[PDB]
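Asker: Quick one: structure below, then a few questions.
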Amino acid sequence: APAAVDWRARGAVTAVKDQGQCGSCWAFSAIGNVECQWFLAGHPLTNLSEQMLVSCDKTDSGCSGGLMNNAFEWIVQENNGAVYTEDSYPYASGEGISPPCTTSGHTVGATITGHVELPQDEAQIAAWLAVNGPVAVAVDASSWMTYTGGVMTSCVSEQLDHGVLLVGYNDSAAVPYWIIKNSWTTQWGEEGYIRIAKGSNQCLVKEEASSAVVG
Ligand SMILES: *[C@H](CS(=O)(=O)Cc1ccccc1)[C@H](CCc1ccccc1)NC(=O)[C@H](Cc1ccccc1)NC(=O)OCc1ccccc1
């Protein structure tokens, strides 16, 4: 595979968002992945709605948690494959409470046909990402609260509890690393991003990788 890939360089990644006091990381991970896949399918980069999932995805638990795979399936099976634009369904869960789901007054910004679950292997995940784009992954974010920058070479890897987005990697660096987009504002980490060492399953990054498919 290529030595280094950074999808931000191809204009495929939207700006870092803010989940606030809501445990909606799974929604940001899922939507972030859809935003990138949609752009890669030949459409203009569009900000999509995490609120749609937090409020309407009943197979998940809003601010109490959820699974990116459940989110992908809900979109296809329950929402006719539709994903609203963020402007038409703004995020309003920053306080920790998800307002009721509204089935109208929104605009469809993207559509997906399904999703694939990637192998629990970093080399294989990197190969897929290099050609197909950003991947939604689950990680153990225990060590992430004190992250200020640089490549994290040691990460607590015990229990998956956070959903994020893999936007790239660099195998030619001193210590190969993954480039990850987080949803805790640009004030956290490296302008909202975090780089973790690649190759030793840091933060359990290879355990639950997946991506939406936009036919
Ligand atoms: C987002 C995490 S966060 O808020 O950014 C950081 C954090 C970690 C742990 C505890 C608090 C904050 C989600 C937080 C959920 C939550 C909220 C309040 C208390 C406890 C937990 N994390 C999730 O949503 C995780 C992400 C994940 C995705 C895939 C695989 C493993 C983890 N998912 C989760 O908890 O799902 C539970 C569930 C809910 C509904 C249906 C099935 C499973």
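Using the numbering of Swiss-Prot, the residues shown for chain A are 123-337, in order.
Note that Cβ sites are derived from N, Cα and C of the backbone, with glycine treated the same way.
The active site annotation in Swiss-Prot covers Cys147, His284, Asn304. Listed in Swiss-Prot as a natural variant, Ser186 to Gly is described as follows: In clones 1800-2 and 1800-4. Among the natural variants that Swiss-Prot reports, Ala204 to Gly is described with the note: In strain: RA. Swiss-Prot lists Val286 to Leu among its natural variants, and the accompanying note reads: In strain: RA. One entry in Swiss-Prot concerns the natural variant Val286 to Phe. Its note says: In clone 1800-4. Where Swiss-Prot documents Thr308 to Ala as a natural variant, the accompanying text is: In clone 1800-2.
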Asker: Note down the number of other Cβ atoms within 10 Å of the Cβ of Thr308 (variant position), including every protein chain shown.
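Answerer: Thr308 (variant position): 14 neighbouring Cβ atoms within 10 Å.
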Asker: So which recorded positions are near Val286 (variant position), with CA atoms within 10 Å, out of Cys147, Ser186, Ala204, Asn304?
Answerer: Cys147, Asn304
Asker: Of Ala204, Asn304, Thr308, which recorded positions come close to ligand 1, meaning Cβ under 6 Å from one of its atoms?
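Answerer: Close enough to ligand 1 is none of the recorded positions.
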Asker: Just give me the nearest neighbour of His284 (active site) among the recorded positions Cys147, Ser186, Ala204, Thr308, Cα to Cα.
Answerer: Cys147
Asker: Could you round the CA separation between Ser186 (variant position) and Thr308 (variant position) to a whole angstrom and send it over?
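Answerer: Distance (Cα to Cα, whole Å): 23 Å.
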Asker: Within 10 Å of each Cβ, count the other Cβ atoms and name the one among the recorded positions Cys147, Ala204 with the highest count.
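Answerer: When each Cβ's neighbours within 10 Å are tallied, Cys147 tops the list.
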Asker: Counting distance between Cα atoms, which of the recorded positions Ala204, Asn304, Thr308 is nearest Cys147 (active site)?
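Answerer: Result for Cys147 (active site): the nearest of the recorded positions is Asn304.
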Asker: Which of the three DSSP states, helix, strand or coil, fits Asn304 (active site)?
Answerer: coil
Asker: Are there any residues at least 6 positions away along the chain from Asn304 (active site) with a Cβ closer than 8 Å to its Cβ? List them or say none.
Answerer: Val138, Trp266, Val286, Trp310, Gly311, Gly314, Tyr315, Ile316
Asker: Look up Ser186 (variant position) in the DSSP assignment and report helix, strand or coil.
Answerer: helix
Asker: Looking only at C-alpha atoms, tell me how far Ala204 (variant position) is from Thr308 (variant position), rounded to the nearest Å.
Answerer: 28
Asker: Out of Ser186, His284, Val286, which of these recorded positions shows the lowest number of other CB atoms within 10 Å of its CB?
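Answerer: The recorded positions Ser186, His284, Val286 were compared, and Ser186 has the fewest Cβ atoms within 10 Å.
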